[PDB]
There are 2 protein chains.
Amino acid sequence: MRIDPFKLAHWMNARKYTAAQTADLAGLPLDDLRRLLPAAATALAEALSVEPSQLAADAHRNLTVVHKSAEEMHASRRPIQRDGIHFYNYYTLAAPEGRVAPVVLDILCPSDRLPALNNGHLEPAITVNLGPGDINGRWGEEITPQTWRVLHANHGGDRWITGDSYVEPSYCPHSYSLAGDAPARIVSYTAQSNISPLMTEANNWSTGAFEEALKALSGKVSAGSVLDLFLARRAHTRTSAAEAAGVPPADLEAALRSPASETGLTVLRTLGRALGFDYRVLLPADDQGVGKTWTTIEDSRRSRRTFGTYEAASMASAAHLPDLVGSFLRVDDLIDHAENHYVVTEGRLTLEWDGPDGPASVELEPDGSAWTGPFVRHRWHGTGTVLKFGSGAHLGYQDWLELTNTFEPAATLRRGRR
Amino acid sequence: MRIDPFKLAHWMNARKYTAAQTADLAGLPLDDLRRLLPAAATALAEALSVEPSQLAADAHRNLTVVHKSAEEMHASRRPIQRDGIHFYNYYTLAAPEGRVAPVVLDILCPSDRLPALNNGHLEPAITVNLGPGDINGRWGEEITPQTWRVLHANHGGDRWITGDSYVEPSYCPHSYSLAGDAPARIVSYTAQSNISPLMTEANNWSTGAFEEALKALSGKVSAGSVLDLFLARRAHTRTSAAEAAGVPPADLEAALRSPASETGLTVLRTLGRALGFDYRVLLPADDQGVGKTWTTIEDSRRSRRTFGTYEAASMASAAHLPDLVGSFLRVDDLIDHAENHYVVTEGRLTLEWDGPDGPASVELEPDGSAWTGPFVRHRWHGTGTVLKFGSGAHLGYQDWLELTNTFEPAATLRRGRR
């Protein structure tokens, strides 16, 4: 219900109003406005021709760590009925109020019943089997090796690696059942969807414009197709663009068939400099169901390494999802460039952090969990297993792209805050 | 004041509530909720543990074109007093209600007075001299060739190219005065700041976390510095990462000194595939005051080309600002992947478009202006000069990065809308 001083200053500048003029237009005290840089908010919004939400400060300020005990986690249990049976139990892990919470599921569909599919969800997720039992994953109506596979639990001696993991692909329906008699739990961890802000906007476009967008995005989205959109944007043709960059038409065509060859790169960067765009977005990403990201217990075992005071093993990952991360951590300083979500699987562990009130700590037992904000310095003590998940748009890989395009990004951020 | 069905569905899924459960929790009719997919909004927000703004539909739906007559533009005139004199006149061009409007300025500070600097602004801008007179640009307290330069007007015969143009760099203070007796106007066109969403979030972090972020962003932001953050994020060291990718430690070091060599690229892409990140953000952007983007009348003349039915010439651009575009267009179909802002400089021109109610058109005289939404198909008729400006986060270059990382992006967008 508060006013963001950074958003307010933005809108005043956008309208080219001084503080005095703004207070005058809004009919409020100038000292009040200077301090801000409930009844004020509506007047300010109207004076600056914006919606109240456009001036609204975040509901959470100076968050560092949020935590949730095993007891609180167990208390959050909600049964899910599906296909005439008690199908899952659903529990939530630590997250800031209002944010999407990581989920633990009891898998209750028995081995002799095909698990009814959900509707899918936009956000991708890392799902890992916590065990103790093997489970079936289902990804299609018909039951084939492509749509039906066992997500194993670790039955052996290094249980800190709990089981198989994979990435649930965006939007595709899925479900789980027990592979046998033994019970099982999973963690499914969603990252923010990076295509969501585009879709939110595209949803409000006219149907005509939307159809035009889908045409431009249909088929193979290549260096050439994207470049042609960049050129049209700048009122250029391939002919005029190559001439502007001082590049032969044949060398441009060659670059577009091999963008990631350092000659292809040279041509595209030269064109980008001449025309005012970033060549990096023209470079190839890997061609795009569960087999690629699938990570076995063995895979994770093979990945084991020392990471400072910890031992670490990898869960599933995808190069097309750089913001979504998962690791097994054995405990016996941590700082990330975005958010972390942790859940204890073994031991009575202490999470320590430095926050606005100095050194702080919390003790967590299995099923206990925590969240850390971007760049919150922290560490774990005790002995010693926690699952480490990561998500967040800030700083996300798209932010990294922009930051490399920024002169003195630290100075820019400092200016924004004071 | 309406509810976005796409945001509502998102939050229900996030909480794992069915429609029936959601209506039940919110204490509203299930048919009402099914239709939505004022009194409902508050209850829904509370039930779904979100702020009302998080469910709010955009205030503008199905916008295609907005326009503003020369008369309406002239009527918007606002004087700006600075340093004891009438310093500018400020006019606004067509923009959707609430959005940042492009600005035209009368330059009124005389040649014998040094123009007092403003405070700067986060957003970069293309500024172009409309003439008829030359102007002084100022970019520093002391007057040096680096901080003081004439932005010329075209005095010759191809006036559709109106004058010199350049990019106002982010945050640096600037001002303008007349170079002589002749009066002058400029257009200054701002694009959205792509670092703004990061700063908005960073502003709400604890001071401790903020200081840690600035440390990680200080100095040279290189392939190696960014990679090391990516590795720490995944609980990897350079040693374990290279082993995971099956790459020799010496080949990784070599790649980080030459990321844009197709061997450097090969190593980084291999590491990105193995560890689950996008190598493209590790590749170099050009090293980063006014001299680089400065575009003379001659420059623009040299750039002239046929673009369909139009003749086009380039204004200033910057490779580190891919979303910000400007062109001179001579008139005697257009579709862009983001927003356009147009201002007529000569002739009585017709802008035609296809919108929700079929073919539409508007006639515009000099100073008349228009805005087009992303992918709105349009065309100009008549004879024949308009300035074409472009901005917008959607689809911006960061969206393009994500879209190349998406399986069947058109199918994803279609699903989001229905």
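Following Swiss-Prot, chain B shows residues 1-37, 46-296, 299-342, 349-434, kept in their order.
If you're wondering, the header gives X-ray crystallography, 1.8 Å.
Positions of Cβ are set from backbone N, Cα and C atoms, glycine also.
A C-beta separation below 8 Å, combined with a sequence spacing of at least six in one chain, links B:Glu176 (substrate binding site) to B:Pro132, B:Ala133, B:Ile134, B:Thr135, B:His182, B:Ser196. Taken from Swiss-Prot, the feature substrate binding site covers B:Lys16, B:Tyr98, B:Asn126, B:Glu176, B:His182, B:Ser196, and the record attributes it to a large-scale study or a structure entry.
What Swiss-Prot lists as Fe cation binding site is B:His129, B:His182, and the listing cites experimental evidence. All protein chains considered, the CB of B:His129 (Fe cation binding site) has 20 other CB atoms within 10 Å. The DSSP secondary structure for B:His129 (Fe cation binding site) is coil.
Annotation source Swiss-Prot lists domain 'HTH cro/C1-type 2' at B:234-290.
In the three-state DSSP reading, B:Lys16 (mutagenesis position) counts as coil. Quoting Swiss-Prot on the mutagenesis of B:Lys16 to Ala: Abolishes 2-hydroxyethylphosphonate dioxygenase activity.
Here the residue is the original one, while Swiss-Prot reports the published mutagenesis B:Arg90 to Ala with the comment Results in a much higher apparent KM for 2-hydroxyethylphosphonate. Caanot be saturated in (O2). Same-chain residues at least 6 positions away in sequence with a Cβ under 8 Å from that of B:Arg90 (mutagenesis position) are, in sequence order, B:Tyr96, B:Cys117, B:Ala124.
Mapped onto three states, the DSSP output places B:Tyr98 (mutagenesis position) in strand. Here the residue is the original one, while Swiss-Prot reports the published mutagenesis B:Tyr98 to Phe with the comment Still able to convert 2-hydroxyethylphosphonate to hydroxymethylphosphonate and formate; however, in contrast to wild-type enzyme which consumes O(2) without a loss of catalytic activity, the rate of consumption of O(2) gradually decreases until the enzyme has lost all activity well before substrate has been consumed.
Around the Cβ of B:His182 (substrate binding site), a 10 Å sphere holds 21 further Cβ atoms from the protein chains shown. Here 8 residues go unmodelled in the deposited structure, bounded by B:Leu37 on one side and B:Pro46 on the other; the Cα atoms of these bounding residues are 15 Å apart. Neighbours of B:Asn126 (substrate binding site), defined as other CB atoms within 10 A of its CB across all chains, total 16. Each of the recorded positions B:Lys16, B:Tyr98, B:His129, B:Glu176, B:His182, B:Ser196 was checked for a CB under 8 angstroms from a CB of chain A; the ones meeting this are B:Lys16, B:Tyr98, B:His129. Under the three-state DSSP scheme, B:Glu176 (substrate binding site) falls in the strand class.
Taken residue by residue, the domain 'HTH cro/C1-type 2' (B:234-290) breaks down under DSSP into 43 helix, 0 strand, 14 coil. Of the deposited chain, 2 residues are missing between B:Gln296 and B:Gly299, and the straight-line Cα distance between those two residues is 9 Å.
For the segment bounded by B:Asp342 and B:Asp349, where 6 residues are absent from the model, the Cα separation is 14 Å.
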